[PDB]
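Let me begin by presenting the structure, written as structure tokens, before commenting on it.
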Amino acid sequence: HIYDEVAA
Amino acid sequence: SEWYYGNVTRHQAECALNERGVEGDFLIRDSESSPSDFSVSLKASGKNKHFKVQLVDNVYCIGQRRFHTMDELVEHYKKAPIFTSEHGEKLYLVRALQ
């Protein structure tokens, strides 16, 4: 499972 | 805690979001990738998004941000984007999946 990058 | 769906899997989350959700609907579930952690699963156009939340010493960590409780984390991302696209699209948490 690959997770998306949260916005800074 | 309407957004907490427990131990639903990533696949189950994808299905539930697609079957019952509109853009911005989300759920918090247990991580399938590490035991004490969580995932925020968000209905988004085209492909749903999954974000890691790591629980360390009672602090909920997401990206480089830290929150006292999952509720605080969720409320933060109703008011600040959880994801921003290359085309200026800001995605927010809007509502617990119904």
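Residue numbering for chain A follows Swiss-Prot; the residues present correspond to positions 472-479, in that order.
Cβ coordinates are placed from backbone N, Cα and C, and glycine is handled just like the others.
Counting every protein chain shown, 14 other Cβ atoms lie within 10 Å of the Cβ of A:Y474 (mutagenesis position). One entry in Swiss-Prot concerns the mutagenesis experiment A:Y474 to D or E. Its note says: Loss of phosphorylation and strong decrease in actin polymerization.
According to DSSP, A:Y474 (mutagenesis position) is assigned to coil rather than to any helix or strand. In Swiss-Prot, the entry for mutagenesis A:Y474 to S states: Does not inhibit translocation into the host cell. Loss of phosphorylation and strong decrease in actin polymerization. The structure shown retains the original residue.
In Swiss-Prot, a published mutagenesis experiment is listed as A:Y474 to F, annotated Loss of phosphorylation and strong decrease in actin polymerization. Lack of pedestal formation; when associated with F-454.
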